[PDB]
Amino acid sequence: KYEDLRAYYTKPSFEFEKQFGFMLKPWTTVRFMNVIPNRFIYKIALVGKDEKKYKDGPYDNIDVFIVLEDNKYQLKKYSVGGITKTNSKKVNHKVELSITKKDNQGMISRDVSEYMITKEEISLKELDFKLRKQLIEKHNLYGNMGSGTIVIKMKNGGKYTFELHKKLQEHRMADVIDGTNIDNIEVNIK
Ligand SMILES: [Cl-]
Ligand SMILES: [Cl-]
Ligand SMILES: [Cl-]
């Protein structure tokens, strides 16, 4: 049942900082930012709030969190969202990650760890992806259980919720938040 999710959220990810973003002739109706950290051009789709945010550029000093999408019908490999402004100063903002899990036998277990935030501005894409990957690896998410929530709890009381039974909505992969205003992170698997 959860094979597609497990496959997607165990893909490798790539992260680069202080990149030079540029725009080319568009090759679809969605616009893209391009970065070349090494010799491979990463193409990043501009969705959600990013469509308004970036016009022709170029855009220096951006960080990117990249996951290459499966699209059988596009030869170009691309990622979606995950663009942020690079740090102005170094950040080490340690937050509590609590994990409550009710397994297929209804047994409730509770665990805790700490999650190091290193970015002033961080995409929901990166938090969603890295957290689900950690959950798959350490708590067998998408093994027997594949529903519930990840909740990023902010210092003003606000919440960003990722529902585990489906992929993060595409537009939300462009949403960015203040990494240092993250109060804690709560996972509830069922
Ligand atoms: Cl975890
Ligand atoms: Cl806040
Ligand atoms: Cl937002």
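So for chain A, numbering is Swiss-Prot's, and the shown residues are 167-356, in order.
Structure method, as recorded: X-ray crystallography, 1.9 Å.
Just so you know, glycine gets a Cβ as well, placed from its N, Cα and C.
Under the heading of mutagenesis, Swiss-Prot lists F186 to A and annotates it as follows: About 100-fold reduction in cytokine production, when associated with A-188. Less than 8 angstroms from the CB of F186 (mutagenesis position) sit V201, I202, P224, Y225, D226, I228, each of them six or more residues away in the same chain.
Among the mutagenesis entries in Swiss-Prot is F188 to A, noted as: About 100-fold reduction in cytokine production, when associated with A-188. Taking a C-beta cut-off of under 8 angstroms and a sequence separation of 6 or more, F188 (mutagenesis position) has the following same-chain neighbours: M199, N200, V201, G223, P224, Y225.
Among the mutagenesis results in Swiss-Prot, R338 to A has the note: About 75% loss of human TLR2 binding. The residue drawn here is the original one. Within the same chain, the residues at least 6 positions away from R338 (mutagenesis position) whose Cβ sits under 8 Å from its Cβ are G214, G247, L290, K291, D294, listed in sequence order.
Under the three-state DSSP scheme, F188 (mutagenesis position) falls in the strand class.
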